[PDB]
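Q: Input: one structure, supplied below.
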Amino acid sequence: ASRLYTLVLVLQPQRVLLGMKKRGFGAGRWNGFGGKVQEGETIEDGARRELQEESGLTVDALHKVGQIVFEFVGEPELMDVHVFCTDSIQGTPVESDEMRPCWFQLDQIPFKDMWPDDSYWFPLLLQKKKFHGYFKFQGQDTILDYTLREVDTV
Ligand SMILES: Nc1nc(NC2CC2)cc(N2CCCCC2)n1
């Protein structure tokens, strides 16, 4: 059994939009925008909601780019993250209670201050290849196992 999560990456030709998480799960790490999927909304609905809540931004189209399943040692529920990207956004990203947004050149992505799995799967995101990932964490910082694959359908 897994819990659904969203992750939205605004990936333009020369830069990626990330947010510094100010509170809650993942505070202190840069990441794309997302969170738990609620009862009563589609996964993509929840993705749009978390983008708007955390950055003020809305988008015309979201594209499925990946799925990553996480196991945490001693935690019974797996976490199922659905990753989306978009290239065009509506509005200017602005700070919220959860996230401080900044653009990053693609050669200056802050991997040391991101989730450790990002350094593994971000290359596939940037080559615009669809992927399935699996990571076993011990705590929040230690990857014990992982698998990573490109897929034809996310
Ligand atoms: N890039 C990223 N890496 C993750 N690794 C898991 C914690 C060890 C989770 C995650 N998200 C889950 C919470 C919402 C935002 C997306 N996003």
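In order, the residues displayed for chain A correspond to 3-156 in Swiss-Prot numbering, which applies throughout.
Per deposition record, X-ray crystallography, 2.2 Å.
Positions of Cβ are set from backbone N, Cα and C atoms, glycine also.
Below are the features I grabbed from Swiss-Prot:
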- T8, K23, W117, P118, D119, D120: N(6)-methyl-AMP binding site (BINDING)
- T8, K23, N33, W117, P118, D119, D120: 8-oxo-dGMP binding site (BINDING)
- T8, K23, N33, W117, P118, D119, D120: O(6)-methyl-dGMP binding site (BINDING)
- 3-132: domain 'Nudix hydrolase' (DOMAIN)
- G36 to R: Reduces activity by 97% (MUTAGEN)
- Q40 to P: Reduces activity by 97% (MUTAGEN)
- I45 to K: Loss of activity (MUTAGEN)
- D154 to A: Enhances 2-oxo-dATPase and 8-oxo-dGTPase activities and increases thermolability (MUTAGEN)
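Provide an account of the burial state, proximal residues and distances for the features listed.
A: Look at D119 (N(6)-methyl-AMP binding site): DSSP puts it in coil. When Cβ atoms from all protein chains are considered, those within 10 Å of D119 (N(6)-methyl-AMP binding site) total 18, not counting its own.
Listed in sequence order, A29, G30, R31, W32, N33, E100, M101 are the same-chain residues six or more apart from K23 (N(6)-methyl-AMP binding site) with CB atoms under 8 A from its CB.
Here the domain 'Nudix hydrolase' (3-132) is broken down by DSSP into helix, strand and coil counts: 28 helix, 50 strand, 52 coil.
Contacts of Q40 (mutagenesis position) defined by a Cβ separation under 8 A and a same-chain sequence distance of 6+ are given as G48, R51, in order along the sequence.
For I45 (mutagenesis position), other Cβ atoms within 10 Å of its Cβ number 15.
The number of other CB atoms found within 10 A of the CB of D154 (mutagenesis position), across every protein chain shown, is 6.
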Q: Including all protein chains displayed, how many Cβ atoms other than that of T8 (N(6)-methyl-AMP binding site) lie within 10 Å of its Cβ?
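A: Taking all protein chains shown, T8 (N(6)-methyl-AMP binding site) has 25 Cβ neighbours within 10 Å.
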Q: If you measure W117 (N(6)-methyl-AMP binding site) to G36 (mutagenesis position) at Cα, how many Å is it?
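A: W117 (N(6)-methyl-AMP binding site) to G36 (mutagenesis position), Cα-Cα distance: 14 Å.
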Q: Return the member of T8, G36, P118, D120, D154 nearest to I45 (mutagenesis position) in space, with distance defined Cα to Cα and candidates limited to these recorded positions.
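A: For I45 (mutagenesis position), the closest Cα among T8, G36, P118, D120, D154 is found at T8.
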